[PDB]
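Okay, structure first, notes after.
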Amino acid sequence: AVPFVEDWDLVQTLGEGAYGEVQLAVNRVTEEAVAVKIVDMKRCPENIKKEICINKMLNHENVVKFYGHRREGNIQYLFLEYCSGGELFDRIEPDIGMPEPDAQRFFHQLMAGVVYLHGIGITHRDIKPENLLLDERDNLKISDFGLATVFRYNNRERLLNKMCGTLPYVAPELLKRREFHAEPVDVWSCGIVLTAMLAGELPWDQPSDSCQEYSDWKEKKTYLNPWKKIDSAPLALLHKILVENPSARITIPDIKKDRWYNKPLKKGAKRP
Ligand SMILES: NCC1CCN(Cc2ccc3[nH]c(-c4cc5ccccc5[nH]c4=O)cc3c2)CC1
């Protein structure tokens, strides 16, 4: 009933992805802020249709909320949660990382989001710092479900075979096997994200035997560049996550039992 409540103004550009751009939209009356993903279909009906479907199913504090979508010819307008904190990528100092306590807390939030997604049967398939957003209170939110898919339906898991994601964050089995379990792949990418937060660098371009960096990790040369600056406890967790055999790689339930995962490190927000 209130007059101009449905009008939104596009204040600025949050980031222009490969397929389009994302803008910060402010409500004309209430001044509520939201992000609008703008994609030009004439450049894909199938992809965007799936992304919208998966987003409608999501409702969790560590997953970017989906408010709705507006047709408007061939310019899909996806209204999503606005995270003023930006990308986790920008909170990682090159070659340094960030304070261990912050990384632990961001890792906890990441696991909560992934447990939720996997619990509802969907795999993200492209977990990386650029898709992990921070809200005003620094709470992590998993975003961009353009590459996500359902791996469990009617309590029956389906193996994946499509190759997608981002090389540095991709699990080795995706490059070596024809079919693979969805869950271990997201676990692996979360491991590369943790390494990034603690070392401020990616360990390898891709998890292939041909990649020298990857071979050195499998040979346990932890005295080398990335691993040397991490620290015992979290390093032990990484050894369990970045395991080549996906069937031997640690699961999320066990990650929540890991020593570093449960180590008291960070206090609450200064002055409650
Ligand atoms: N003065 C203009 C600059 C432009 C770059 N900007 C960094 C920055 C701050 C907040 C910020 N929030 C985003 C978002 C992206 C995004 C992508 C996909 C789904 C939902 C959302 N929601 C967002 O919320 C991206 C981004 C990026 C700092 C201000």
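Residue numbering for chain A follows Swiss-Prot; the residues present correspond to positions 2-44, 48-276, in that order.
Just so it is clear, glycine is given a Cβ too, placed from its N, Cα and C backbone atoms.
For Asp130 (mutagenesis position), the same-chain residues 6+ apart in sequence whose C-beta sits under 8 angstroms from its C-beta are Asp148, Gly150, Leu151, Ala152, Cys168, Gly169, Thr170, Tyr173, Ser193. Sequence annotations record features per position, and here Swiss-Prot assigns active site, proton acceptor to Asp130.
According to DSSP, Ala19 (ATP binding site) is assigned to coil rather than to any helix or strand. According to Swiss-Prot, the feature ATP binding site maps to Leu15, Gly16, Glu17, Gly18, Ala19, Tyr20, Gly21, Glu22, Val23, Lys38.
Looking at Swiss-Prot, the entry for mutagenesis of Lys38 to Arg says: Abolishes kinase activity. In the three-state DSSP scheme, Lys38 (mutagenesis position) is classed as strand.
One entry in Swiss-Prot concerns the mutagenesis experiment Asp130 to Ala. Its note says: Abolishes kinase activity.
DSSP classifies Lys132 (mutagenesis position) as coil under the three-state reduction. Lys132 (mutagenesis position) counts 22 other C-beta atoms within 10 Å of its own C-beta, drawing on all protein chains shown. Mutagenesis annotation in Swiss-Prot: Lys132 to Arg, described as Strong reduction of chromatin-associated CHK1 ubiquitination; the structure shown retains the original residue.
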Anchor-to-anchor CA distance, Å, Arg44 and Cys48 (intervening 3 residues not built): 7
Contacting recorded positions for ligand 1, chosen from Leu15, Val23, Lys132 when the Cβ sits under 6 angstroms of any of its atoms: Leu15, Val23
Neighbouring C-beta atoms (10 Å sphere around the C-beta of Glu17 (ATP binding site)): 11
